[PDB]
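Q: Please find one structure pasted underneath; my questions will follow.
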Amino acid sequence: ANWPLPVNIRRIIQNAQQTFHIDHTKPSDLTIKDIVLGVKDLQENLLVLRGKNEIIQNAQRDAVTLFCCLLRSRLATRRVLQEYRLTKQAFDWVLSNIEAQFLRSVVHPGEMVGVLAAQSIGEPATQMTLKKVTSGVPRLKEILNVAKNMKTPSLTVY
Amino acid sequence: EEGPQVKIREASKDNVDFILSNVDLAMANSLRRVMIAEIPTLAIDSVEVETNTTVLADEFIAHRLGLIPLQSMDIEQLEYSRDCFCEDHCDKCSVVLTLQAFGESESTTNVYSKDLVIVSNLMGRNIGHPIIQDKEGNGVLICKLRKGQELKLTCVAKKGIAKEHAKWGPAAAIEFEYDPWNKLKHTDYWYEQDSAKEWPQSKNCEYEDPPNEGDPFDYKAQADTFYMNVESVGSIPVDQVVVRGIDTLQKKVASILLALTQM
Amino acid sequence: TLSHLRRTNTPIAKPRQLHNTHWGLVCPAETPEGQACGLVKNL
Amino acid sequence: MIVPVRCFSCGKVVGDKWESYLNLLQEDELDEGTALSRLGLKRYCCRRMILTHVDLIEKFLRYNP
Amino acid sequence: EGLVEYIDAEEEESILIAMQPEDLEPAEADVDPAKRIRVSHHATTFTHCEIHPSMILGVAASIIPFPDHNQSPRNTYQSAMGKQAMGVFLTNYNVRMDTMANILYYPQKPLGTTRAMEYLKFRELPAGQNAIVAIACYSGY
Amino acid sequence: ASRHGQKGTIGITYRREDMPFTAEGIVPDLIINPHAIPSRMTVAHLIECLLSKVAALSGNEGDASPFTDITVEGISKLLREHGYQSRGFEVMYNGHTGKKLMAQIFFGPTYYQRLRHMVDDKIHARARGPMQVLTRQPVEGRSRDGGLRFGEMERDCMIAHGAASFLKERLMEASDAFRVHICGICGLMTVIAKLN
Amino acid sequence: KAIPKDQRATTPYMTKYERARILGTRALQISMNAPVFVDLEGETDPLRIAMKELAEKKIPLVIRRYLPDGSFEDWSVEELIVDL
Amino acid sequence: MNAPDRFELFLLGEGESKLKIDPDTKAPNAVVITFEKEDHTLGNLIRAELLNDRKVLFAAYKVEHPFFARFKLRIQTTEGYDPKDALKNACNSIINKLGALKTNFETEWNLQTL
Amino acid sequence: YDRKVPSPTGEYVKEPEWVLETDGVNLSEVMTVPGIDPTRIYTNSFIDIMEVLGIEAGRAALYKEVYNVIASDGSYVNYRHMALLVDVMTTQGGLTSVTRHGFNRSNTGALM
Amino acid sequence: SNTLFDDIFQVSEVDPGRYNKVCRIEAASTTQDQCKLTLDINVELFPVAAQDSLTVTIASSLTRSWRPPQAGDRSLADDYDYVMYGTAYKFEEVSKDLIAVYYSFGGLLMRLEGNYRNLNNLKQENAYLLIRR
Amino acid sequence: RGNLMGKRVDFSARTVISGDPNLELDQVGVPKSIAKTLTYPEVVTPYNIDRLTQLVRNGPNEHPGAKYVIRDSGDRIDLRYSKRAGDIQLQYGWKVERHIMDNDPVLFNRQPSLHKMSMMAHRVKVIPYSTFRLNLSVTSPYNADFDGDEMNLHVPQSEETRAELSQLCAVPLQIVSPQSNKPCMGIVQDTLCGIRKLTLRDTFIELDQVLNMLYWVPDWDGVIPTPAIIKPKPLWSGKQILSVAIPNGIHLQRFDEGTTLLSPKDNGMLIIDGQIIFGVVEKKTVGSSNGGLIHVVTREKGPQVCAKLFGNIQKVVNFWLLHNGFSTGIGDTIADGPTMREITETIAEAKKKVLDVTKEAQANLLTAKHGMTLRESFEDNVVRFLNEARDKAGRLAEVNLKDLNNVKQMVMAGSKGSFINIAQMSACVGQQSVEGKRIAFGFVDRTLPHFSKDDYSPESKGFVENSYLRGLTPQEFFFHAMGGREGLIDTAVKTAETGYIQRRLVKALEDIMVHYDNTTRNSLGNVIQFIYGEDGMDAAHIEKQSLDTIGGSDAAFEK
Ligand SMILES: [Zn+2]
Ligand SMILES: [Zn+2]
Ligand SMILES: [Zn+2]
């Protein structure tokens, strides 16, 4: 259940927990409609693409599915109310917040991922130097070259 | 008298083990440092080489000369060349010694500091004299010559301090301990079983009462009483390092006071 | 200087590995890093 | 190369104790250890200074010119 | 007088060699807990005995103190650095005119020697000083 | 470097005072960071100190010969007889303050080498000097006042930083920079330049 | 191959690289004794100035975003949002 | 070759005054006095004395970088009390004790034989 | 092997399972074998996984592989990074090496 | 200008887990069996031991830079021996007819269990801990 | 390769580097001389003439000076020779190649450069002596250490160029690296080793120091915080003051093994409103970890604020340690007398096991596991037997180590050291190995000429029973040496082979970038990914979060 996703929601929450001094003794001013419909609406303003057509409008949905899952499981009615006594004000803030952050976590056109990746793999590779299989550099070499004569073949059946 | 008070135990031409009590650690230290680094002294700070048929390099020899201890009692009435209005040096801000040595015999001639020869006019002030504590009276072994080797120098000793250079330190080494039993708990000893059986016991304990088992921790006590000892190269008598030390530190302080004023 | 005069070079299956038989004859430690490691030996 | 004037570490003049030290060894037939202490060299910063010195000059002087 | 022989790796194959003579030829008839542990002299066959294991080393490593209380590779590093050390490489450095020469002002024989430095003339032409060191976190510099 | 594969450059020099000191008034000529020890497992180093200390004290040559029965105990036993903590630790006071140091320190003498290769012999630093006649590119080595290699690898990084302009400025305005005239029909440098 | 101000799909938000080039280019003009469209609260460094010409959307520069086909979209530093 | 002359450790150069007094901005009745060509010896001694005055609410000091020999003393005193005075007093109380120690030592030194 | 598995009650539990590791490859014929779960059979020989299951699968293993190289070393690397690699290695419908025999032929300009 | 909790405690255990100037004390409450206490105390400045009668007090009075003496002749909530200041972080429902709280005195910790404190106990940073005899 | 894509450029500099604890993370110490050489073409402008002319007057050999003055026509007035070098009235439009001054932006790199982090922009800080001086927490990205490494510096020449460095390649901007999607700069050596101590519950500080520590932090709000203690003595805790370094609004929950909002072991971590509530501060908190006080502080307060976080934490902790001291000696490697006993025999049984296997095997009683030679199975056993032995004698040693033991003391901070180090330095070193097997029979049927033919006992084949402390035996030595070598060798190899791979990857992807339609295509335009990383999200702006909907019983998902 632990996967790297943009926007550390947990934090935003804590950052409302004390920015609005929320007391876990009095009741919230949140309407079940507020939360539920709010969380939903939030999911409409995340965006990563802005074409108005079908195809792209469907990609956009894909690239957000997961995060949203995170988002929904976190910003759920009980939770919002029972887990972290938010208030229409705090909650309302937390949303406007996520949106912006999300939008900030998008890649910028120009980002030279080609290299950025090549290096991200080459480096931790030059950190490798040493239960009977071919690993480390040799193997990585085996792979990148797309060798056919691999030393440790194997088939793993279930 | 007033605060700060001493209790000399030992004393001689070179050392002065003494107890400095009712002072702040900050001071015990400031004092200690100053002794080590800011008391002025005369020392060769320029060597003019005329001939060196030796086995040693010029600057190698020059370095050693600088290190050779010179008298410095009346240094307080010798100026800093940088303040003397002369061009370069004079007899108001320096002391020039000559070194001339020739390998005469075929039995290795040694060159000691006792061979430096004051050429300038001391002007009747005790200053710049190859200090000699040898038994045989040959202060420091400067160099050795062979069959017919020459060494003809001319040094100019100037006023200076441990800060520009260590050759100018009069102090040598200063012992310093406080709270021999760790009553003050300013340390946490490293042990394998009994930090008391593994760690030695300083002479200084004898001059203080133990910790008394069940007594609580004295959380208000600070550091009073310090057991020091000043060794002395000798350009200055030990008593002086302590005094001049105290003096200098005192002047340093005063100059800041004088500062605000001119401000 | 001593070390240079007591040096050994081996031009060109496993030759840079310190080898059993080397005991007693070649220094187990002294050898250059990388490049010619194990190839340059020292008696 | 000649006895260091003064100890790197603390500054205790030491160059005026080499010959003294040597004699204490040869004639007084003493062990390096006591010889040192008698010369007033009580701390190790000042004991390694002499104990370790390798008076190479005595070999440089045998070179004629 | 035949008390020694010259053996090459080939003949080495056919011989049994005791390390220490003593510790390896007494009959087994309490042990210092701080001394390392050695196995035993199990062999009614010894034909030779090592002059001295410290001899398996050579010039460079020979100057390392206790290289037998040191991680393998660190011994190799030191051996490569002892050759970049300064000191008097020859008492006649002054009479030799050669491309660069580095000499130490006050070379010191090491307080920590090796019974094999006597032959490598180290104490006579030392390369290094005996500094008072303190392993301690100070100014963080 | 010590004698145990542990090299290091100086990072600053402190005068006697600023240095931590021994109650005896002894101060170190050198200070190394404890952190360069756990991992390098270069224990002998530590030992050698224990030994060299005892030795200097008792004016005895310390025998750190390899395969011997010399123990860290037998030594620690000797050093204590010499009035010192059996391991090399010694209460020390902070030079600035004079106060005691809450942590005793490993203090003793250790043989240290002065390796060649000294900063000043390396400090090269050029700002457009002489260039090669063949490539019109900066020359090699510092003895010649050359340029530093901004090779392949450095380039990739710049590309990775997305700093396009800088790159151009590095691979051009500094080093190779040349103006050529071309035929607007056969892109060859076959155009006779008669500027006047 | 142009693209009307409408049907604009590119990011409304300014990319870091775009702003770093905008910042550079204006900083450079400012370094060449060019008119400053802002009031200096006491700034002297071209860049530092140019930064403040952007913080007050007063930098007459437009970015032309080429797509990968050849077409493009012209965005003005006035339009582009600068979160970062 | 990039080493600074030793004397720059105790000799003020051009445009360097022994002290500079700027008013701290964070606290009230606060002042940051920068000292030139002075190290721990003074800094810490004055910091310690300055902490004996019960009208002193704060007092610390730092040599921001070993390379250079200068330091900063910060002082905050009770409303109506000027730290510069709090500084003056301290230096004095210091000199006085010092003189004292000078004497008492010289006394004892004279009762000594050897 | 160790395999977490949803328990009837909801929580993931550890239901160890027998697995056969092999010292030799021939995927094409082993899946067909009965008893094995052909849904999960695997191999570190991506090439083979390619020829047999299609290229989209090959990409998978290709990554599954690289990943293991890097993670067996405790080290982590964000997906995307390796992703890009594998993909770049997998867009031309086949397994294109990082060798010259692969990407320099690519269709690119001469200078690259 | 208040006081928020008074109560004598009986110390049942004193634990010094690899600390030489700190012990974690657990003393029960005399009177109401419901109340129990867990606290970190500097045994170097304020020893403690097997079954002691400890008086506890909380409050929030006798945040501007700290000053020290002078007032040595002024205010004095010094009717105790040992005193600490801290920030409370979490209020928890021990469930049932009981409720607990957590305070941190610069790392020295304390957990208090009871119930009528719902009112007498603050909800913010402020919180001094006073102990005597 | 060496002339077109890799050239020797002008305005470059290189020297030895050394750490400087009073330099900001993003700065770099440039030795005066180097600064006096490297220059920067600044055009004359009413917003500067005064400074510019003033420098031109200072000349090329006093630091804030300059060299060369460029004019309209394109002439170069050389400021070191020139009857008119003490003249020269600057004219708007002219260029004054000035020395590199403080705060200039410069590209600083260490080779090999297999990262972006290997090349970063630093604020210049001209200083005495001749080594580039760099902040320690800039150490790892460049993978430097100060045993002699040299580093290269390059100076931007164009106003744009500078901007490109200060806005994209600045050290601040690089703290949270996209590769590991976590930060790439932590807190090391002293600052780390110390910060931990400074944190221990047992650690308290008083007035005089507190006041210095506070002042030491440059951004101090000068508001002395109230002591954790006000009783018999007003004492502050370590956490107390360190918290001054941490800015406001930073929150951080942790929970290690035995944590419990009362962490009896001063475990986990709890930071609220930039105030450290509970937990010792070490690697997990301040390291360059994922959850880290750094990952959080970068994301929350801004790159720069977090850039500062370093110096502050350092300045405070360093000072504190400068006065607490810390060290290590042989002593720290000595184990309890009864322990070495328990250890030595711990091995004594391992040997008997090997021996008991051996005799079993020689009786042909052994049952060969499937797929392995009875011989293979034999070996594997002994190797396992011996490894465990080492590991337990080792563990056995690790327990003695008192919290006061400096080695253990660093291991706990996570500032150097690991089980292994202790285990080998203190108890049995271990079974040596070459080519994944225990030492071979270089000689006929034997390891050395000191053993009898056919002898698979541990001593014979490379099992170093002793510790680095006790010392190895010749054979042990030699063996351990063999492995030692195997290491150094593949060391030299694992470097080149990798260096090569590092390139093939770089060339292969070189030209791939995220285009303006959020697509990922190479030069040709051929789409490679329809959305980068499949979510078109930038790697740096990501963090491991928990999807609260996958786990837990069905009942708990409902409750
Ligand atoms: Zn004069
Ligand atoms: Zn000494
Ligand atoms: Zn043409």
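Residues 3-265, in that order, are what chain B shows, numbered as in Swiss-Prot.
Going by what the header records, the deposited coordinates were determined by X-ray crystallography, 4.1 Å.
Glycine residues also receive a Cβ, built from the backbone N, Cα and C atoms like all the rest.
Pasting the relevant annotations from Swiss-Prot:
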- B:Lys9 to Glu: Transcript termination readthrough (MUTAGEN)
- B:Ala30 to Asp: In mutant RPB3-1 (VARIANT)
- B:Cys86, B:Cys88, B:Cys92, B:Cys95: Zn(2+) binding site (BINDING)
Q: Quick check: which same-chain residues outside B:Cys86, B:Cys88, B:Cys92, B:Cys95 lie with their CB within 8 A of the centre of the Zn(2+) site CB atoms?
A: B:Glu81, B:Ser83, B:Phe87, B:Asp90, B:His91, B:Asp93, B:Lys94, B:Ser96
Q: Check the DSSP secondary structure of B:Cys95 (Zn(2+) binding site), expressed as helix, strand or coil.
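A: In three-state terms, B:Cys95 (Zn(2+) binding site) counts as coil.
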Q: Among the recorded positions B:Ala30, B:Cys86, B:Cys92, B:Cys95, which ones place their CB within a distance below 8 Å of a chain F CB?
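A: Out of B:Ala30, B:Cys86, B:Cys92, B:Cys95, B:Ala30 lie under 8 Å of chain F.
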Q: What's the CA-CA gap between B:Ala30 (variant position) and B:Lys9 (mutagenesis position) in angstrom, rounded?
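A: Roughly 14 Å, rounded to the nearest whole number.
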Q: Measure from the CA atom of B:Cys95 (Zn(2+) binding site) to the CA atom of B:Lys9 (mutagenesis position) and give the result in Å, rounded to a whole number.
A: 37
Q: What residue among the binding-site residues B:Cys86, B:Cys88 has the most other CB atoms lying within 10 A of its CB?
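A: The residue with the most neighbouring Cβ atoms within 10 Å is B:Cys86.
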Q: Quick check: in three-state DSSP terms, what is B:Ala30 (variant position)?
A: helix
Q: Hey, which of the recorded positions B:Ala30, B:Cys92, B:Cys95 is the loneliest by Cβ count within 10 Å?
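A: Counting other Cβ atoms within 10 Å of each of the recorded positions B:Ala30, B:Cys92, B:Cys95, the minimum falls on B:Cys92.
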Q: Where the criterion is a Cβ under 6 Å from an atom of ligand 1, which of the recorded positions B:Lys9, B:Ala30, B:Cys86, B:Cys88, B:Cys95 meet it?
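A: Only B:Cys86, B:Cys88, B:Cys95 qualify.
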Q: Of B:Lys9, B:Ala30, B:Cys86, B:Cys88, B:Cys92, B:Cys95, listed here as recorded positions, which sit with their C-beta under 8 angstroms from a C-beta of chain H?
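A: Cβ contacts with H, in sequence order: B:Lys9.
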Q: Which state, by DSSP, holds B:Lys9 (mutagenesis position): helix, strand or coil?
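A: Where B:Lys9 (mutagenesis position) sits, the three-state DSSP reduction gives strand.
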